[PDB]
Amino acid sequence: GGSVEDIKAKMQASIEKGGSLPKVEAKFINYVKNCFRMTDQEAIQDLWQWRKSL
């Protein structure tokens, strides 16, 4: 379907078209997990690692 890659691309798309990602780990986890159901510790770790490098 979409996987983690789709989520990253979508977030990047919104960011490029006028968006922003929470700098807080907990706020980030809540946004990604709640928005993309990313409740997987692996996905959260990768998504968080991405935010840290983003």
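Residue numbering: from 1, along the chain as shown.
Even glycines carry a Cβ here, placed using N, Cα and C.
As recorded in Swiss-Prot:
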MUTAGEN   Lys8 to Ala (Swiss-Prot position 248)  Partial destabilization of the structure
MUTAGEN   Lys10 to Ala (Swiss-Prot position 250)  Increase in the stabilization of the structure
MUTAGEN   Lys23 to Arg (Swiss-Prot position 263)  No change in the sumoylation level
Smallest number of other CB atoms within 10 Å: among the mutagenesis positions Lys8, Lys10, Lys23, that is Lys23
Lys23 (mutagenesis position) sits from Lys8 (mutagenesis position) (Cα to Cα, rounded, in Å) at a distance of 15
Spacing of the two Cα atoms, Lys10 (mutagenesis position) and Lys23 (mutagenesis position), in whole angstrom, works out to 18
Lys8 (mutagenesis position), DSSP three-state class -> helix
